Amino acid sequence: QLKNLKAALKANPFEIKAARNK
Amino acid sequence: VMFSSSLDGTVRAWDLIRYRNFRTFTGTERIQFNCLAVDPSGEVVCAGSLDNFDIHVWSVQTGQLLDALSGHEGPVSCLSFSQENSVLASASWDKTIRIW
Amino acid sequence: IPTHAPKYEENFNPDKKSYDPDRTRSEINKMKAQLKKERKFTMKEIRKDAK
Amino acid sequence: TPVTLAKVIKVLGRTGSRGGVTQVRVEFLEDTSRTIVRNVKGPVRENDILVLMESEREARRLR
Amino acid sequence: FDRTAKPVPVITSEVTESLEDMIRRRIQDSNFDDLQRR
Amino acid sequence: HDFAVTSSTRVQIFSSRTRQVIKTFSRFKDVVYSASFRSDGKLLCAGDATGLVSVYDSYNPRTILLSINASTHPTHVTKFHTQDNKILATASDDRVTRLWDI
Amino acid sequence: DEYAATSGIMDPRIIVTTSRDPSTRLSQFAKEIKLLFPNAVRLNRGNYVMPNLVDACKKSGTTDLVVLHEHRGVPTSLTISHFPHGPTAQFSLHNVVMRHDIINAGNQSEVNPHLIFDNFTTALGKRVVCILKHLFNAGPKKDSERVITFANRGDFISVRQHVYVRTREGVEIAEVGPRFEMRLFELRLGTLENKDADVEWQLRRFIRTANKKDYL
Amino acid sequence: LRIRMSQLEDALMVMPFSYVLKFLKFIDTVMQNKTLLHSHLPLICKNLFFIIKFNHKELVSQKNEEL
Amino acid sequence: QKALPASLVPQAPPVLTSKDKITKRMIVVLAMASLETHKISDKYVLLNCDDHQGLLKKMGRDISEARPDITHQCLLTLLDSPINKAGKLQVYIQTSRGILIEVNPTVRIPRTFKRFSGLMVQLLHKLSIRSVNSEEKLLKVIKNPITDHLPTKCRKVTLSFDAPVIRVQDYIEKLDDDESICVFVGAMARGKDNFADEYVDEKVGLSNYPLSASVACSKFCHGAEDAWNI
Amino acid sequence: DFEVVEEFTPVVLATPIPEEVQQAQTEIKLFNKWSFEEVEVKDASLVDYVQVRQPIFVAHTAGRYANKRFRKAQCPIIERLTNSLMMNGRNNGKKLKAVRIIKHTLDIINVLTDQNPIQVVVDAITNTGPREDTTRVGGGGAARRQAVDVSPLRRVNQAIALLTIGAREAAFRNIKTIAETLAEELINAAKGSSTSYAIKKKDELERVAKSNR
Amino acid sequence: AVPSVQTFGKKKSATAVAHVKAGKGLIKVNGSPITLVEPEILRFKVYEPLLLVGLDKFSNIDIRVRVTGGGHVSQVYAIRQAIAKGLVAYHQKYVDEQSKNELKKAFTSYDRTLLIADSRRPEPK
RNA sequence: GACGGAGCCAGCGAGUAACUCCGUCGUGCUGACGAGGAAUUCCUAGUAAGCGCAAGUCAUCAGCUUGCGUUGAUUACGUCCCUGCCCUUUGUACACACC
């Protein structure tokens, strides 16, 4: 996710979890 | 080109036209070498010792140590390169021949 | 061809336990799963407070 | 149809191929002259012989 | 009663942000400890 | 040195020594009509009243090689070729007889 | 004593492998450990006897072996082994959460990482900082962008991995990968094979000062 | 010219024998022009000799008097 | 000359599923019967034009593409068509999101829009529905790809608009009972019929101007009926 | 004419061996019933890719044919077939059961159509192996494919896989066992009778290859 | 005293010892005859050392084979390896060395896993 | 598959099964189910997987954990075309050759 966070510079995942699909 | 492999810790090349040395590959720790082989397309030179259980591979167009490839657990007695499909055959006192 | 109607539950939601007719052995599963989940949450609560 | 049968004589390198397929210079067996660069799917060695539905189209890159 | 050993520290937002600002300071100053060649 | 009789819903096979059933097959569902060895004497055919004629190996009753349907009329007779080992003649009450190939 | 010989001379190679008939979640976590380290390879453990595994690995000349143990999907232990009759530390894991659980944000970085060790103070701290930093690729660059943090917090090594990037007004972060609260519980001078070597150090669970002191 | 030295040995190994044939036609129309032939001569020679060394088995079985 | 069958009393023809994939059959697969259920909280709503104006414009797609009713009247045309009572039909629909739903011909289908659309969420949230005696599973969602449940030598066609017209009677009559023929009915709103051009290898419709889906599949069904003489 | 006398006292040893075994010492037959000679790969292009020149006794050679690349194209075709036949989630590891059920299979193959079942299964392989297919090339992520040709190792492997899983799927919920189901599948594949699962899938795949050629 | 020879044979964990001596031609596995060897489908895997080279080479020796350990297929590979190299060692010592390397040529042309087990595995890739 | 018998092969440990054979029955089900869908995850040789069997080793684990034995495959073992990630752009090293 380095390119995405570089886009966030030139413009925080683990405090939320998730689950599965339908 | 002919290669010569010593107990100095040296596999050194020899040109046989200018009749001079041009390359000297060593290990990293001065171990005595015992057998050598060389790719017929003269691009890699392999030597085997009495006290390291490995096969040292050197590139010859650049003198740096390419790698050391292992798998035996006794000293490698003899080496060879296949003259056509370039697979290597070593033979060691593990009662074992190994094809790379 | 021999023809069959479905066996259909109108207004059925898989998350929520519906109105099954078995008062004898299925609502017992409802309240016992309720009891198991509250007893699990209470023992988790008391062991984390013990920690 | 009469189907033809051809011996591989060289597996091509460096071609920008679809993963899986490999371009291959194969040469015919009923005659011994005409070579043609097909492309195969499975694992292919030098001088295996493979059956060809066609004899008039060599392929090209895939991407 | 009394207990054998201190149990597992449950990781909180304040302790992970404390070590986060620690690593912020450290990687700002580049005073970390890696290996060197020979 | 063995022989078979076509009982109802079973075929019974006897030896030349013990003179009783040495093997038999009784998972037929209807009354069966025809029992016939092939000329090599390894497998055997049996036609029933259902019209699903069954061929299966002899000296091993509990296996069934292939049960193929004839016409829906009761297959009265079914016998192999007298010299060929792979073609089997069947006849039910369909007013046509058939040379099936196994 | 077995690391000044080959400290920064040879870059290591690490084989990471699971316990025995592992779970799918454990194999995911072992893959994550392989992605955490450089030049590591996950090897399938199944019907591998531990003696012939460990000496086949040492004749194949690898440097380190990391086995993993689990409990109902949750990973609970790992074991760092060093191969030329080197030491094995073995640790337990407490708060382990993984990116395969949390977020599928694509791939990881795999760059030669930087290393941070917070307050390893005592001699056991120096021994464990040696056993932890000699399994990383020797001499990374300056603009290498993933760091690993190993912070001692009362014998609980908090392990996290971050990708940083320097602004001019500071440096901002993005953690990714695993998250550990590991703790040392044994360390012996032999390999994983023996269970006969001398215990250099193991923690004493049952003395009457089992909770007062740090790096017991 | 613009293809490199390294991948050339397979770049002109991909091409079929018909393309070898029109490469020979190019070699005719380029050595009927001594202006640029002498300024690319070792390149032309190495390419042509490797082409017909690799395609020698079909070349000598071709039957074309103009060829 | 040939003696008659010993029981001409009509007993039940073999109703089938994907357990047998050999016999002569007209497979119909309905493309783009979009099943999207958003549960307000209450209960779900489907993709209809006339169950919301809100949630469809929150999910952003246009209005006219809401169509379980047209695929419903298509499958009702099939379930009243005589081949469904003959036993040579095995109804496959698939949502554009990939939900391969099969209909076994033992079914008494809901004969209106509301009971059908309420049965569909029971089907979606149990992955099954049983019969009133419950000895076969009569309507179920099963495995992608669609070739997992259609036969092996199954010649694939679809509804076409920009392709010439044939005679489907001899187009089926050229083949025998050793083969199955499948038609992809494109029940979308408008656009391009390239939804299943992976699978379909011959594209043909039966009039010069575009049909609707129900009369198109009924055209192919009466062509199969004139082929097999049913 | 001419004779060669090697034995000078007949075989009378103290553990009395079966006579069919001491008759099999003259020449090796598979399962002591089927001679591997006078069995030919009728096709070319699969010769030296289906090993039949080296006779075995049972189909349980314990050699190592997965470490190198092409050396799984040298272990004999019968145990290639039984190793593909063992593959399903219910019955992994049970290759003794796999050996005995293909023993019963090719035994009834002989008792139905008697030439020899190894010839039956060899030309079954040559008739079932597909000769072309396609590959799902990208093409902008469209419905895009292109016909290619198949190397003979992939041909043999896909033929064996098609035959075995066709026998399994036709013997899933029927009265027939996997033994006789594989027998009838191999017989239909040997005739190429366009009835069995493998020959149907082969002609289908070559059909879509010719169509998208 | 009497001429004997003892050889071994090992699959995964099964181990087979073979006492071959001069005798009358009896081949016994744990006292059982060689014909009564389970699992009955690899009886020819046991038979092939005494079947490849003909029983006339077995007419003058008798073999007793002990087996321990392993499962069924490991035991039958251990039995056949022990039988094979016991016959080879008997012919190396007490009779024709020409017959010794005839037998060695036959067994190695069929499979050398019937003479040398493949011990040193695995590979750390 | 269910039976009723028969058969024989396992290694880890010492704190006063499977499979095989013989005869018999013979397969639309539980008072909520007919092999698991959409898709997703993981995986390359004694590997996936099946079968057991011990032990309980200062942290972890008995709903299990770890060892040990047994049986043991299919498909690649190539390719950078897709997704990426990394390295280099003096070859600089000592002949020959290429650049």
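By the numbers in Swiss-Prot, the shown part of chain G spans 75-290.
Each residue, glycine too, has its Cβ placed from N, Cα and C.
Annotation comment: Swiss-Prot describes G:86-267 as domain 'Brix', evidence class sequence analysis.
Every protein chain shown contributes to the tally, and the Cβ of G:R119 (mutagenesis position) ends up with 20 other Cβ atoms within 10 Å. Under the three-state DSSP scheme, G:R119 (mutagenesis position) falls in the coil class. Per Swiss-Prot, mutagenesis G:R119 to A is noted as: No effect on RNA binding.
If you take the C-beta of G:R201 (mutagenesis position) and look for same-chain residues 6 or more apart in sequence within under 8 angstroms, you find G:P161, G:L261, G:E274, G:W275. For the mutagenesis result G:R201 to A, the note given in Swiss-Prot is No effect on RNA binding.
As a published mutagenesis entry, G:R220 to A appears in Swiss-Prot alongside the note: Loss of RNA binding. Long-range Cβ proximity for G:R220 (mutagenesis position), meaning a same-chain Cβ under 8 A and a gap of 6 or more residues, is found for G:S183, G:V185, G:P187, G:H188, G:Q235, G:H236, G:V237, G:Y238, G:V250.
In sequence order, G:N169, G:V170, G:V171, G:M172, G:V233, G:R234 are the residues near G:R253 (mutagenesis position), counting only same-chain partners six or more apart with C-beta under 8 A. Experimental mutagenesis at this site is recorded by Swiss-Prot as G:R253 to A, annotated: Loss of RNA binding.
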Name the secondary structure element type, per DSSP in three states, that contains G:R201 (mutagenesis position).
helix
Could you check the mutagenesis positions G:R119, G:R201, G:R220, G:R253 and tell me which sit with their Cβ under 8 Å of a chain D Cβ?
none
